[PDB]
Amino acid sequence: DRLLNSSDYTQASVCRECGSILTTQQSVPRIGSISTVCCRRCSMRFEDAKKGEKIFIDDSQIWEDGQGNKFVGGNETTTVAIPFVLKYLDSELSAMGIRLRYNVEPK
Amino acid sequence: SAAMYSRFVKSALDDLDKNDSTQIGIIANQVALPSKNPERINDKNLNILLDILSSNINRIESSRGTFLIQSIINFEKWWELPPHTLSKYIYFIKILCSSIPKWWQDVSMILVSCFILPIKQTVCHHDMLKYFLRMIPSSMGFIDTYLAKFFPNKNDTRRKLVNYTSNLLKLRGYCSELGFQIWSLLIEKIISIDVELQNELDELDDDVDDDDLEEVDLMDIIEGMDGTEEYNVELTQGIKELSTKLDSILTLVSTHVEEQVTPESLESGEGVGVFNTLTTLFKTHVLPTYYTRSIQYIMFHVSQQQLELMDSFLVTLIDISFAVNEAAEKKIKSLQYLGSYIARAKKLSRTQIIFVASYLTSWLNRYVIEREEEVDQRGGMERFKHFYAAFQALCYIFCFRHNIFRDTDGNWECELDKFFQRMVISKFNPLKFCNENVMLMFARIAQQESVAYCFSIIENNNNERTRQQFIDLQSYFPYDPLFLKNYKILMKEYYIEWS
Amino acid sequence: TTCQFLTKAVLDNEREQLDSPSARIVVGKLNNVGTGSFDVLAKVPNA
Amino acid sequence: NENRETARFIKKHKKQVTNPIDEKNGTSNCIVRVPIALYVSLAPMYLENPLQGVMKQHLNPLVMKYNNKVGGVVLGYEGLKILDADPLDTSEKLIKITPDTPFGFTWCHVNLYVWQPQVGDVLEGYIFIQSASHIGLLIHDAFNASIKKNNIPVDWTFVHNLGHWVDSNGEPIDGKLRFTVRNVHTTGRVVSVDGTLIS
Amino acid sequence: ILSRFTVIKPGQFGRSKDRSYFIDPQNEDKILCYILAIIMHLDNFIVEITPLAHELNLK
Amino acid sequence: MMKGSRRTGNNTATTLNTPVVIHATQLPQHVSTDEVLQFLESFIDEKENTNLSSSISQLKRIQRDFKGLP
Amino acid sequence: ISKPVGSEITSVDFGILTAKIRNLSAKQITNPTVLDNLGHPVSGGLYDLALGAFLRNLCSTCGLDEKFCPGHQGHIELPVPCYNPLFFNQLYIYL
Amino acid sequence: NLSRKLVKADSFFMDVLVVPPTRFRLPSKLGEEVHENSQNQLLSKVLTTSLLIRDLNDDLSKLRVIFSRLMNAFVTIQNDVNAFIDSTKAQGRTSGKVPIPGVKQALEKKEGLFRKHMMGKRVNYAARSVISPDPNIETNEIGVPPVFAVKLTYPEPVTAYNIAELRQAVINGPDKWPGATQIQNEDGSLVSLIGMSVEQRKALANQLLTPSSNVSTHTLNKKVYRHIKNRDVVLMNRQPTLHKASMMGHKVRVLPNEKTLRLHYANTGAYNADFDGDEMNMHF
Amino acid sequence: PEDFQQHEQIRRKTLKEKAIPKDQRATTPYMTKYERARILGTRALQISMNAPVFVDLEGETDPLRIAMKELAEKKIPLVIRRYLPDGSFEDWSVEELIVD
Amino acid sequence: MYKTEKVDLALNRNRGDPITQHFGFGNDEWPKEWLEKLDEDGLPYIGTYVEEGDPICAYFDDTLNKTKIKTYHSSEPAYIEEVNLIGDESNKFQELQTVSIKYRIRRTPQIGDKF
Amino acid sequence: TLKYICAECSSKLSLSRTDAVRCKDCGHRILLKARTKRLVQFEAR
Amino acid sequence: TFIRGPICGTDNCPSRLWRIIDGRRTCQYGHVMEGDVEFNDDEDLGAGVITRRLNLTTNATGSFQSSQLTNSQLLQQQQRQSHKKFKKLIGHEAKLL
Ligand SMILES: [Zn+2]
Ligand SMILES: [Zn+2]
Ligand SMILES: [Zn+2]
Ligand SMILES: [Zn+2]
């Protein structure tokens, strides 16, 4: 209660595949969709659609940002309960070149 | 001109061959004007635009051709077009949302948001909207979420509330598959206006000679508004600012439900389904509220229309107030509800008033077996709250219904002059623990019928004598004289008065 | 000497198991001493 | 180098079981039964009736909606079964309550009947409108479909009255039409099957 | 003239539908910079100031 | 703005509404029309002994589809 | 307590970010001055609006306001590969 | 190493920096003057020296002395990224009163991050005041002033047994002591009771058990943030906390007419406290 | 699909190898003052979310005093999973433990 | 306990920056009930009881055309003791922009006071 | 009639707008505000 | 007491907001705006070094709203030469005067 629940309890978005908190993003939706939660470094850009007759995309793996790009993949995000200072710690460690991979159990 | 622009919007349609999207936003920015600017597209140039977009649809489904599709859906006041254009614009939406079942995500957002407009304005909204609830079957779901997302506030204007619920009841009669999520949305968002009126209620309103205000009478310029609008609070919520809202919203519900109940739908139609979706909505929403006048009048109106309904509501209401499976204090408010429904509902026969008084004495006839011998054991005088609220639920009947139980032969119905003699003189003294005015009036009218001989036992209370929430369920009558003067006019044929 | 031990851990590619109470307050996990030394499991009656 | 690099990407996107054309009708079979596993949150009001709680919270909001994991429209479910947290079948199972909250999370198995349309398949549905730009359809009286102009055959002309249709032999086409499946669109809250008529 | 000498307000609103500018005092020299450049050229670089200052209605 | 709060309601996917993970545990094995029609006769009967009424109404069209005729 | 959490973190791995942090961030930063006149954040600068919403402007990446943007990472291209001063003693040993 | 990666020497050098998000790099302010952040002054100077070495990168495309400034730029493109991460690993110019802290100085001290904001957080729902004696409360009790008793709240979910008491708390509102400050709806939206009158509270206490229309939140129930009462409990704390008996748990006993936390004499040897002006922290 | 089926099968096998059966369990038969302070915490936290209550609560509004009444009557439907420090565990119902 | 405060407005200008914000009230707008705490010149009547949130002076700025006040930014109820109008020495023609205002927080011996 | 007081010569002084804050008998810059007849209430405690 | 802000959610009304628990700006009718903060920063000239002084007002806790030109500066640059009277511009009306 004292060092989490009453101080900086935030529920963040964590990719289950890369294990990172900072590189997630709520997607700018196509106008007929819902803004979902997507990870950025697991995501591959939609122009990388390089080529059983073909390897076409299942149309729900593609999301956009406010710049206007498109990205395939980057899903498989979940919500965990962290202190917010863990989100600030991970930004101070990236600036040193160090990533923190989080291993999240329901996979 | 009109023959010249037909080769202009076709030349703008040619942005798919070499993929430049040149004249897309130029046409789309002229169609995105309001009605207060005469520089918008007119009735002649729109049919130039619309019929090229309806003769091909492949040469519009680009990511860059998506932009004009917004401004055709956001083409405001489209229900005010001439029938050479109105009956052709509807034909464009019916082919856009069926070629591409993806804009009904965004078109039905408009049709539900335009339910502020009245019935005479939304004759063409629902007749488009009924069409897509059968052609797009997977839209029963997310349109339910639109009707809650776009219901107005408790405290918006009355034109937005009385005409949303008017258009909302229109949607019920042509979509019975939604049904329950129509009434749950109404009755829960009437309690918000409802319960804010009993605590306000002090004085009668002024019967102003004008009852209605007026008939039909008919840019953004946004600045950096981030400062103060201090000390201009005007937070003083009105009397008629919520009494007239509860008039016009809740008269309109009783009008629409009186039309949708009839004996020819109670035989093989869906008029039974209107009743049961209010009965389960009664025992879950309004019955756990506190201090609610003016919404149990909806069930009061509906359970007075036919005789079979009161054979499926009073038996429902007894099963609430006497089952062991119910809560500890739902078995008192419903006894408090049972006494004030029998004593104020008009259109009932004797055979229903008797069967209430049959069981309400037969439960008290069973009461002599076990729960009268625990007086001698050490305990409070409030372990038997279920008994006093049942005896109040029968003495409030005789103060109003005292001429139905007179027979031609000169008897009473299961000893009405004799059974109350034994229950009053017994080892509980219900002349003290119950509400005073419901019990002071039982003895006086029984004194005029020569049953009560117990007016010193009333005086034997100043020295014979969790108490506040036992007073508060007994000073609450669900069917008091209503304050709403417009809605009482509907109930004057249905509501027994004081005399 | 926080970034001194951080240098020794990053070069090690060290998986922190998150079991010490100084490492559970960082990630916000429940401490494993006292009332966090077991699990409470609820017994549901129906199949 | 790249021969075992994109295999962890291509096989992410290849769907598993292809729809067969069956019964010498030419039409494919897109309703399929898949057993899945879930990790759901039983709530304390359903702590006495756990199976009603998993159905009403997690399984009932999942029907007739596109699910990304099974890849289709979930019709219904069959054979819900809560995995016991006690590896001892029996009635008195037990789930694991979270420390912070009074809820319990648990595993479940269930069989989902999903509708799985894929490309190169055959779907026959009623025509509900047809205009001067497309042929609009239903599928199985529930699933919206459309055939646009650039996949209408050239030998077919749109006779105008709303308007009827002319095939290659001068006949109006009925509601029931056979067509071949193009990109199935998903991104709405409405599942759209775009289709073709050419072979 | 108004696109080269004066200032249109920022954003995306007051520049395409209805223009909105303001005569700043820092461009009251620049407009008169080329008004006086033509009048100087009409007399071949001989400027007659005082009859022009009664004509331009200034000091 | 307000639409930043409407998409919290447009998503409305908590850990009470949605499962945390979904994984297919075997391969999808196809069924027959005699098995679909046997299932829908039992799934609709189970739920009809709220929500879900807008869904079942779309299943009865498919129950009318595999055997009957509009 | 009415907003439970499902998935939970159980172990943390330390590592080194490779050269392809560029993949998670196509929002490079070039202009060293952070603002210009009219108080705006200049594009390609350190207060760019693709790093999170800022000064009552929406985020160019999330599309969300200042209350709901998580904030995002950009990267400065070093022209020549300087060494990381944490790991400098641990390359001078291998050197 | 199950992932069978390669140990490569690029991991020791820095190809790119990464800029932290703008929320973690907001400008500073003091009084009425806003200043630029610490993490922009060290991080623009890398980016000007990146520019200045591209200014001099054009001085071989058309083509000594310029390599005495090219090699000078590599030392200071090193000494700027060195001074971005650390600050004791640089040289600087002058006595700039312990110059601008890098991202290691944010982690390694008593203060900084890892000991000031991970082991040592500041908390909500806590009060401190001077302590005063009382032999009339119990030994396992604290005397909470009425100032603290109308501020500290407890989220109490409304059910079928506390509806009689939580309705009375909303009626009293956030001024009369057995009361409440705000309620929480089933969709998590809060409704504050502070500006409301006696009629908007009675007409909102009556809706505490009304089920919402929504089916996603049909499980949940409302939460009334009642004031602290005599059945609540409290962690109490004398500030040099040298052993675990200096932070015990008391039962609340709300007193009138005070502004001081109020303690019994059995406890004053445990906390090593005396009534000379000592303050104690009350956690709820 | 096969990579999950062969993954759940590992997990339910690992958790089967760590379950000490009820006859092999050799920890203390008393409730160890932290189990008591968490059973009463978790049961009172479930009661306030409208869980079915197995005792005649006599006007008690504190959820924690209700759960102290159920612990006195052995009516609490919880199970303590006592972890041993390799990861293996023992399940103890609250009904069979002894309250100090 | 006496306690002073320097209500200054010239903290936010340069040498040639003209006088942006004045004292006193404005016109063509009416935020009422400030005249209970304040006088016609936009300065408080001295001797006036104040609490937190109460207006302490009214300054009419010209970059908003709005009569803004600034509030008593402390939580103990005081009384205005003295209002001093500080003139200007750098020139002889600027309006008043600095006002030093003195409070009087009365302090009876409450329980918890060291003697 | 609203007045102020000079801090030096104690002369009462009405000060209109577009006037320098100075005394008008001496030239003293600091200038203190007088109090007028205005109601305030106290409890005699 | 209130301050002007955006429209409140829950379909409230076009409203103006007010910080109440120093971090939860409610609406006029008591609806707490979901996800609001009221940030600050700590100081216990001196006590460190000064980077620069970029002048913002910062009443929106981070973001600044005032301190910008060309919004009401539009009517400030053209008012001062027309605010003062007695301009001595009077060319032929002075003969009448
Ligand atoms: Zn990822
Ligand atoms: Zn963002
Ligand atoms: Zn003087
Ligand atoms: Zn609101």
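The numbers used for chain A are those of Swiss-Prot, and the residues that appear cover 1090-1140, 1148-1203, in sequence.
This deposition comes from electron microscopy, 3.0 Å.
The backbone N, Cα and C atoms fix where each Cβ goes, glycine too.
Feature annotations, reproduced from Swiss-Prot:
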| type | residues | note |
| --- | --- | --- |
| MUTAGEN | A:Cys1104 to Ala | No effect; when associated with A-1107; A-1128 and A-1131 |
| MUTAGEN | A:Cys1127 to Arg | Responsible of suppression of RPA190-5 and RPA190-1 mutations |
| MUTAGEN | A:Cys1128 to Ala | No effect; when associated with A-1104; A-1107 and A-1131 |
| MUTAGEN | A:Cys1131 to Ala | No effect; when associated with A-1104; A-1107 and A-1128 |
**Request:** Using C-alpha atoms only, work out the spacing between A:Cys1131 (mutagenesis position) and A:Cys1104 (mutagenesis position) and round it to an integer in Å.
**Result:** 9
**Request:** Please determine which of the mutagenesis positions listed here (A:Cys1104, A:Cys1127, A:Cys1128, A:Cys1131) has the lowest count of neighbouring CB atoms within 10 Å.
**Result:** A:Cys1131
**Prompt:** Between A:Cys1128 (mutagenesis position) and A:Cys1104 (mutagenesis position), how far is it from one CA atom to the other, in Å?
**Reply:** 6
**Message:** What does the structure give for the C-alpha distance between A:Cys1127 (mutagenesis position) and A:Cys1104 (mutagenesis position)? Integer Å is fine.
**Reply:** 8
**Item:** Secondary structure of A:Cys1128 (mutagenesis position) (DSSP, helix/strand/coil)
**Value:** strand
**Prompt:** So which of these mutagenesis positions, A:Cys1104, A:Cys1127, A:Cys1128, A:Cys1131, get their C-beta under 8 angstroms from chain I?
**Reply:** none
**Message:** Tell me the coarse DSSP state (helix, strand, coil) of A:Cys1104 (mutagenesis position).
**Reply:** strand
**Fill in**
Out of the mutagenesis positions A:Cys1104, A:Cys1127, A:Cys1128, A:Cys1131, ones whose Cβ falls under 8 Å of a chain H Cβ are none
